[PDB]
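Single-structure report; data block below.
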Protein chains: 2
Amino acid sequence: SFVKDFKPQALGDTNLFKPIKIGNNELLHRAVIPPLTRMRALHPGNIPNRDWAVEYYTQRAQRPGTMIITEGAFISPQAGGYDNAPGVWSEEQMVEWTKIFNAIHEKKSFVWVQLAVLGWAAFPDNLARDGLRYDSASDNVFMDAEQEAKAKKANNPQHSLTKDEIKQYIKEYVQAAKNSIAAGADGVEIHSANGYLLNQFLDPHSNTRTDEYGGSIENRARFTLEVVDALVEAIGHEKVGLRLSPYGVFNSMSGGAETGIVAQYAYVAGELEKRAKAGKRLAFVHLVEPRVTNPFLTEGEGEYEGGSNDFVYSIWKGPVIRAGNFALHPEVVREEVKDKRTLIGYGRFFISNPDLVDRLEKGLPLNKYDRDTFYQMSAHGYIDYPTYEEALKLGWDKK
Amino acid sequence: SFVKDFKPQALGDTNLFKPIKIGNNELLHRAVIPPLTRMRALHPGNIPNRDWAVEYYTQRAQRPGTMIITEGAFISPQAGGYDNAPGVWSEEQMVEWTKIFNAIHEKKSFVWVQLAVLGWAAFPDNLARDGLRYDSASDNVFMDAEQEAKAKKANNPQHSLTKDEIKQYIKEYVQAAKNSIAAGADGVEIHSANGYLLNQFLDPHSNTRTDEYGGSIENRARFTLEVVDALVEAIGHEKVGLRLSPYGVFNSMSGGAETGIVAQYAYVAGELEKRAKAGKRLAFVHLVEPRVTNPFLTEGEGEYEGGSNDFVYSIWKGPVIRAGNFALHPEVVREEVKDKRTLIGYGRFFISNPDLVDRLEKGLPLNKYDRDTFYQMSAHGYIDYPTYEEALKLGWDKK
Ligand SMILES: Cc1cc2nc3c(=O)[nH]c(=O)nc-3n(C[C@H](O)[C@H](O)[C@H](O)COP(=O)(O)O)c2cc1C
Ligand SMILES: Cc1cc2nc3c(=O)[nH]c(=O)nc-3n(C[C@H](O)[C@H](O)[C@H](O)COP(=O)(O)O)c2cc1C
Ligand SMILES: C=C(C)[C@@H]1CC=C(C)C(=O)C1
Ligand SMILES: C=C(C)[C@@H]1CC=C(C)C(=O)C1
Ligand SMILES: [Cl-]
Ligand SMILES: [Cl-]
Ligand SMILES: [Mg+2]
Ligand SMILES: [Mg+2]
Ligand code: NA
Ligand code: NA
Ligand code: NA
Ligand code: NA
């Protein structure tokens, strides 16, 4: 059914429907599909779903000129630890990814692979089964008690990366980016948000290191920036974006409670602008808003009111994608897109509305999502959400 | 005469006219007199003007419950270098300061001494005459060619402070703060803005040090924070504020051209909030706006549009005084004071309007200022600007 008490607004008269260039891609509108893990990849081998993934992305590519950022994709086995999320390191994976990218391009849309590395959010028992470490910035602070205990039970205690291991991850990011482009992707997004490994280095709660990768703002940012630089060198700045969540608390990040958190992210943004001014500007910076500090809480919950991401705009002068509880708040989007380099990522409601862009332009009701099937090995709740027309035929305008 | 094409707005219906507590002081309104050097102190000995300074401050204290921050006052001879700016280190000075503070208090207003240290903005020949160093963070970058040359001619080349010399300045800040309170001041403001010594340490252009006082955000902030902590210990956090100008370029600071500038100031703000949360919250943070990157340029000139100070509010949670081209822009003030912890500093138009607060409340014309007498050894352009009533009697409503 449609979301009951939602009062839609047509946004066609706003910059949301003005074209913009992101990297090499001429977007026809500024509604972006942010990365959304759906757990349909198949084990063994973290293979994108052979039955349904092409259709899922095809559906969500239907509005011409849409920018799609994929679900997080593991850069290597060591970077993973969820059996049903996909990777981008193997031939068997890239066969499937190639079909997905081709399908998106057939719809005249674009696709950017999010490159993911889990760190302490991984399941240590899966990693132990596969002969892999359970990795983070540090070895003396843990995501939660349960993860610490699972790690010990699996004889795979949380391990603080060595410099050589950080370098190995960087090699893997490079090769994953190369794989992504060669298979036809338009670009990649470096996931440095939501409490995964790079975020674990950025945040002083999770990073208690005393080497060059911790203990100061510049040190905590080092790994993220080394990945940025390695990928810019490998595939070009115009094919690389970066995702950050300054106020996030998901996966035990500090958020606004850490008084140094704005400075930490301001430093990253400044370093990106420095590179841009020296001739290597990233295609975009993607920010999760303080509107959603934990994306598994219902919209309106976990909102941090004590901070704004607006500071980033004083520093970074390129495109900015903002995500977090925007589908239910067209009144907020209307104001945000007055800024001419702002794009809006719509996550959960792109799960439930394959034709979300039409609905945004035209001010149509939205399909309610089913959170129970966000993660599920099923076509149901993945490829069977209807378009607006299909929903009318099902009687949802009367339900 | 009155400013010709100014369209005043009565601001009495805004928070500008709501009381607020700053430190120990119950302000009756939120129009603050920011620090304004006037160069009426007499040589030798940097003595506040024995003829006119009491009257100047009395005039500008006339609206009950006004917060006044003094002209910058040198903490020691070594901190100075302008013969006609006052100090707060000697008995002869404090005799005059005591009269000024008493007069302000008689008007039911409040007074905060700005503690000033010039660094590279000092005149090296004055310092040489008095057997003093010409000091800055570094010795290999200079304010301008003229200052570098004056220093060499005076056989007083720019000197990069040693750790012991930084410690000596800190002792002097402590004693100057003590002197200020003992003489009756309500508090002090640490000047870390406008390109003077502390700002010279904050800014990576002027600070090329490779010891613990330079070469990173935390290192560049070290001296400013050591002064904050020393004064909090000596006289209490409720008697201490800090002034910053993130986007300033006056005195050869970097401003927004430095991509790391927001992070540098975000770090300072975070460190202040950390101290506040641990029980020692400063009375206020005073920010110069990007509206005025150089206060000796006419209003509207030298405006930086590429940055906002709004980031500070995401970090520091105490009172914020904002200064810069607000007298001519009541429409901007009206929006800024909707934030309930925002005060507005009015500088140049408080020079020319002793009764500025009445004029702001009531939406009255403003006296034009005479920049030629901003710095001058004269009562003229200091204590002979009329109140609104006096101006009407002079015929200014017809002139
Ligand atoms: C089921 C689900 C999966 C997600 N997967 C990812 C992911 O793989 N990578 C990522 O950076 N964010 C991921 N997110 C966070 C979203 O991209 C987005 O930032 C968040 O849901 C807030 O936007 P929204 O309110 O429009 O959903 C996910 C969120 C959800 C609900
Ligand atoms: C003549 C003059 C003297 C000033 N002296 C000081 C000073 O001693 N300390 C300081 O921090 N700022 C000083 N300033 C900067 C002002 O406090 C203020 O930030 C600036 O003038 C912008 O505010 P306005 O547009 O209301 O004048 C001075 C400015 C002027 C024009
Ligand atoms: C499996 C993934 C790479 C993650 C799933 C959920 C969130 C919120 C991510 O950011 C990535
Ligand atoms: C003599 C002073 C301490 C300075 C004069 C002019 C400005 C803009 C200051 O900030 C202080
Ligand atoms: Cl799993
Ligand atoms: Cl002089
Ligand atoms: Mg161990
Ligand atoms: Mg020398
Ligand atoms: Na789960
Ligand atoms: Na499920
Ligand atoms: Na002068
Ligand atoms: Na003069």
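Chain B is numbered as in Swiss-Prot, which gives 2-400 for the residues shown.
Method on record in the header is X-ray crystallography, 1.5 Å.
Every residue gets a Cβ built from N, Cα and C, even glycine.
The feature active site, proton donor is assigned by Swiss-Prot to B:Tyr197, with a curator's inference given as support. Cβ contacts within 10 Å of B:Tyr197 (mutagenesis position), excluding its own Cβ and spanning all protein chains shown: 24.
Taken residue by residue with DSSP, B:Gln115 (mutagenesis position) is part of a strand. Annotation comment: Swiss-Prot describes B:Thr38, B:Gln115, B:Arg244, B:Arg349 as FMN binding site, evidence class experimental evidence.
For B:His192, B:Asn195, B:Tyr376, the entry in Swiss-Prot reads substrate binding site, with the evidence type experimental evidence. Classification of B:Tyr376 (substrate binding site) by DSSP places it in coil, neither helical nor stranded.
According to Swiss-Prot, the mutagenesis experiment B:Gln115 to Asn carries the annotation: Strong reduction of substrate binding.
The Cβ of B:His192 (mutagenesis position) lies under 8 Å from the Cβ of B:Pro36, B:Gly73, B:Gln115, B:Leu116, B:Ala117, B:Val118, B:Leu199, B:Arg244, each on the same chain and at least six residues away in sequence. Look at B:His192 (mutagenesis position): DSSP puts it in a strand. Quoting Swiss-Prot on the mutagenesis of B:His192 to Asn: Strong reduction of substrate binding. Reduced oxidation of NADPH.
The DSSP secondary structure for B:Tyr197 (mutagenesis position) is coil. B:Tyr197 to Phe appears in Swiss-Prot as a published mutagenesis result, with the remark: Reduces oxidative half-reaction with 2-cyclohexenone 6-fold.
B:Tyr376 (substrate binding site) has B:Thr38 as its nearest neighbour among the recorded positions B:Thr38, B:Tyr197, B:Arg349, going by CA to CA distance. Same-chain residues at least 6 positions away in sequence with a Cβ under 8 Å from that of B:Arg349 (FMN binding site) are, in sequence order, B:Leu37, B:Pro296, B:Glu300, B:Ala328, B:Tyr370, B:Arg372, B:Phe375. For the FMN site listed in the record, the two most distant Cα atoms among B:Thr38, B:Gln115, B:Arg244, B:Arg349 lie 17 Å apart. Mapped onto three states, the DSSP output places B:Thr38 (FMN binding site) in coil. In this structure, B:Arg349 (FMN binding site) is part of a helix by DSSP.
Checking the binding-site residues B:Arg244, B:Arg349, B:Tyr376 against chain A with a Cβ-Cβ cut-off under 8 Å leaves nothing. For B:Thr38 (FMN binding site), the same-chain residues lying six or more positions away in sequence with a CB closer than 8 A to its CB are B:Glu72, B:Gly73, B:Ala86, B:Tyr376. The recorded positions B:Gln115, B:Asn195, B:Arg244, B:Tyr376 differ in how many other CB atoms lie within 10 Å of their CB, and the one with the most is B:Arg244.
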